[PDB]
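Asker: Sharing a structure below in structure tokens format, with a few things to ask.
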Amino acid sequence: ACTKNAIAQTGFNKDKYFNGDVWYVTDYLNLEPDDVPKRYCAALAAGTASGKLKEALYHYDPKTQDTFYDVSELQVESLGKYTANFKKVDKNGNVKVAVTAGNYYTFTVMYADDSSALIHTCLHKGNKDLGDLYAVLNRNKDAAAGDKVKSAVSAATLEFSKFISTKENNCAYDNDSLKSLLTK
Ligand code: HEM
């Protein structure tokens, strides 16, 4: 179950965040800790494609090799707060699991600048959810979390020390697929 109404960044700059480029997850915190593995790789692209607000997601479990991509049309709830559908696709955008009622995530940008961000998501997939999930993002897949984003974690009344890093998993991404998936 999700429990947090995440507050979007004051003065969030949507066009900068949704610029078509890739964001890498460097650290994450699930409030239901057993909802997700302790080793994981994730990234997304975010942009407007032919007037439509889009995200493309990538998930990879570096131990099991479980891999999946998704394409998401985002609807606006308020500035920096979205409800995303999702269809599971291969890396080329071919549909594996169509959009359906009941499969959606919320997505809140709590903090962002040109290089870093803090987001919250609540996944609903069936009558189930994947509890509250916070993620620290960077444009540079190898970047240690800096002071702007760590301060934002504190301002959310969270402890960065509890976040799990993705950096020791040999994560390798297909940026080209993420960018192209925005159009799909
Ligand atoms: C970057 C922000 C993220 C978003 C928006 C997001 C969104 C999603 C979505 C939409 C799905 C379902 C995909 C499908 O069935 O087609 C999913 C599944 C999953 N995500 Fe994330 N995710 C994010 C990051 C993460 C991170 C950092 C982890 C940490 C391990 C994670 C763990 C999982 C797991 C384990 C599943 C499979 C759930 C299941 O079907 O049992 N995700 N995520």
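Residue numbering for chain A follows Swiss-Prot; the residues present correspond to positions 22-205, in that order.
Per deposition record, X-ray crystallography, 1.0 Å.
The backbone N, Cα and C atoms fix where each Cβ goes, and this holds for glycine too.
For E76 to Q, Swiss-Prot lists a mutagenesis experiment annotated as follows: Stabilization of the ferric-NO heme center. Feature annotation from Swiss-Prot assigns heme binding site to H80. Here Swiss-Prot notes a mutagenesis experiment, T142 to V, with the remark: No effect on NO-induced conformational change or on pH dependence for NO release. Increased NO association rates. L151 to R appears in Swiss-Prot as a published mutagenesis result, with the remark: Coordination of the heme iron center and inhibition of nitrite disproportionation.
Burial and contacts for the listed features, if you can.
Answerer: Taking the Cβ of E76 (mutagenesis position) as centre and 10 Å as the limit, one finds 23 other Cβ atoms among all the protein chains shown. Following the DSSP three-state reduction, the secondary structure of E76 (mutagenesis position) is strand.
The 10 Å shell around the Cβ of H80 (heme binding site) contains 16 further Cβ atoms across the protein chains shown.
Non-local contacts of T142 (mutagenesis position) by the CB criterion (under 8 A, 6+ apart in sequence, same chain) comprise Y126, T127, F128, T129, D153, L154, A156.
Secondary structure at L151 (mutagenesis position), as computed by DSSP, is strand.
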Asker: List the same-chain residues at least 6 positions away in sequence whose Cβ sits under 8 Å from the Cβ of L151 (mutagenesis position), in sequence order, or say none.
Answerer: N51, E53, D56, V57, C143, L144
